[PDB]
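Take a look at the structure set out below.
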Amino acid sequence: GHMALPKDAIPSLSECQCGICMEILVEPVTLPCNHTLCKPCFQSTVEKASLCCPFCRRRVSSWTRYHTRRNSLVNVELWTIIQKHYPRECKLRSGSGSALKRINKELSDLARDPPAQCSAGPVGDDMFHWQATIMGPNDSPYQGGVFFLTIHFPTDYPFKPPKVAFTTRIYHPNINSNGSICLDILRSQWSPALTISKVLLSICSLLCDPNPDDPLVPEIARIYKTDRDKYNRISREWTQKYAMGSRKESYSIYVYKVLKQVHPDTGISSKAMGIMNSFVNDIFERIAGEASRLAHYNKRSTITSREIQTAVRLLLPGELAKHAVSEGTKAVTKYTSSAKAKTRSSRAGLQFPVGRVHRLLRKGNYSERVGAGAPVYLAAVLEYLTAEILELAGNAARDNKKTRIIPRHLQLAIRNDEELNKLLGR
Ligand SMILES: [Cl-]
Ligand SMILES: [Cl-]
Ligand SMILES: [Cl-]
Ligand SMILES: [Cl-]
Ligand SMILES: [Cl-]
Ligand SMILES: [Cl-]
Ligand SMILES: [Cl-]
Ligand code: NA
Ligand code: NA
Ligand code: NA
Ligand SMILES: [Zn+2]
Ligand SMILES: [Zn+2]
C-alpha cells in the first residue's frame, strides 16, 4: 500500500471536503502554503484566474508552472487516503467554485446533517436570500425563544462573507436594534471554508457567552458586566415578548417546525404560539400525572411507554386516543429498531424533543425511574395533537383569507371540532 494512517488519524468525511466548492476533494491540489483544494476548483479559481491561493492569497504562479509541466499538481498521499476511505463519494463526484453551486451544496448538507438547534433555507426561489431559525440555547437567558434571521449571500460567495442579521428583537450587547451582529466569523475571521452551519453555531455560542468588551450596545454591555442578574432578567423578558419565549416550558420551535410540515406557507403569531404552548404543557402535565398514578397504584417503580399508553386512553376522547396511541406506538417501534442518531428525536422520527421530555419526566418527580420508551411515546403524542390542532387552525386562517394563524383561528378550530373541544375546553 502506498501508505496508511493510524486509525485515530483517518480524516472524517467532513474533513475531506473542499473548502471552496464544499464537495469531497477529488485529485486534491495542495499548494506550497499547505492549503488544499480540489483540482476542478484549482483550475477554475487559481490556474485560470488569479494564480493565487484562494485561502491566503499567496502567489503560486511559479509553482503552478513547474508542476503543470510535470503533471505533479496532485497531493498523491492525500488523494490515496481519500479514495481508500470514501470511494463512493469520490465516484459520485470552470464549473467548480461557482457561488450558486456552493450555496446549493451547503443547503443539501444541511438537509443530510442539520446543525444542532438551528435551520436555514431560501425564502422564495432566490438561492442568495435565506431565512434562518435559531432557538435560544438552554445555557442562556434566551432559552425557549425562536429567533429568526436573514442571510444574504454575496455574488462572490464563498470568497466574501455572508450578511447575517437578526429579524427577531433580542437584548444582547453584540446585537443592535436593527439586528446587526458583531461577530468575528462574519468579518475579520471569515474564510471560504466556513459555512452557514458554522455561522449559526457561532451565533448560538455568542448568545450563550456574549463579548461585553466589543459591544454594539454599550448600555447592555455595562449591565452585563455590573448587574448580570438584571441582564439575564431583561434577556428573558425580551425572549418572552419577542422570541415566543414562555414563563413555563417552551415548545415554540417544535410547534413552528410542525406548522411548517402541515402548512408551510402559513405563519403563527406570538399570542397564538403562547396558546399552543399552554396546550402542550397541559397535555404533558395531565398525561405525566396520570402515568405517575398508574405506576404507583400498580406498585411499579418505573413509568414506561405502557403507562403512557394507558394514560392516553384514559385522558383523550376515542378517535383522538386511537390515533395518538397509533402514533406513539409507531414512534417507539421505529426508535427501538433504529440506530442511535444525532438526536433521540431523529432516531424516533419526531420533531418534538425526546431528550427534553425525558428530563422533564424525571425532574417532575413523577416516579423513581423513567424508561426510555415513555418520552418517545409522550413526545409523539404531543406532536400528533399539535399537528391536528394546527391543521385545523391553518384551514381556518385560509377560510378567513389570512396568511397567519391568530388566537381567533385556534379558538375557532377547537370549538368546531368536538373531540378537541372536549380535550382542550378548560
Ligand atoms: Cl489509512
Ligand atoms: Cl516551485
Ligand atoms: Cl464513501
Ligand atoms: Cl463501496
Ligand atoms: Cl437527544
Ligand atoms: Cl434516523
Ligand atoms: Cl419505556
Ligand atoms: Na448588518
Ligand atoms: Na378516553
Ligand atoms: Na434510548
Ligand atoms: Zn472544490
Ligand atoms: Zn494558501
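The chain as shown is numbered from 1 upward.
Heads up, the Cβ atoms here are built off N, Cα and C, so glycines get one too.
According to Swiss-Prot, the experimentally introduced change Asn174 to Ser (Swiss-Prot position 77) is described as follows: Activity is restricted HECT-type and not RING-containing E3 ubiquitin-protein ligases. Exhibits ubiquitin transfer with ARIH1 and PRKN. Its Cβ placed at the centre, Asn174 (mutagenesis position) has 22 other Cβ atoms within 10 Å.
Listed in Swiss-Prot is the mutagenesis experiment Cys182 to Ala (Swiss-Prot position 85), annotated as follows: Loss of function. Remark: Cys182 (mutagenesis position) has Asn174, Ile175, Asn211, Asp214, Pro215, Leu216 as non-local neighbours, by Cβ distance under 8 Å and separation of at least 6 in sequence.
Taken from Swiss-Prot, the feature active site, glycyl thioester intermediate applies to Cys182.
In Swiss-Prot, a published mutagenesis experiment is listed as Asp184 to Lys (Swiss-Prot position 87), annotated Abolishes affect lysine reactivity. Long-range Cβ proximity for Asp184 (mutagenesis position), meaning a same-chain Cβ under 8 A and a gap of 6 or more residues, is found for none.
Secondary structure at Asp184 (mutagenesis position), taken from DSSP and collapsed to helix, strand or coil, is helix. Here the residue is the original one, while Swiss-Prot reports the published mutagenesis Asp184 to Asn (Swiss-Prot position 87) with the comment Does not affect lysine reactivity.
Here the residue is the original one, while Swiss-Prot reports the published mutagenesis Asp184 to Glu or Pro (Swiss-Prot position 87) with the comment Has intermediate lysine reactivity.
A break of 5 residues separates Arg93 from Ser94 in the model, and their Cα atoms lie 15 Å apart.
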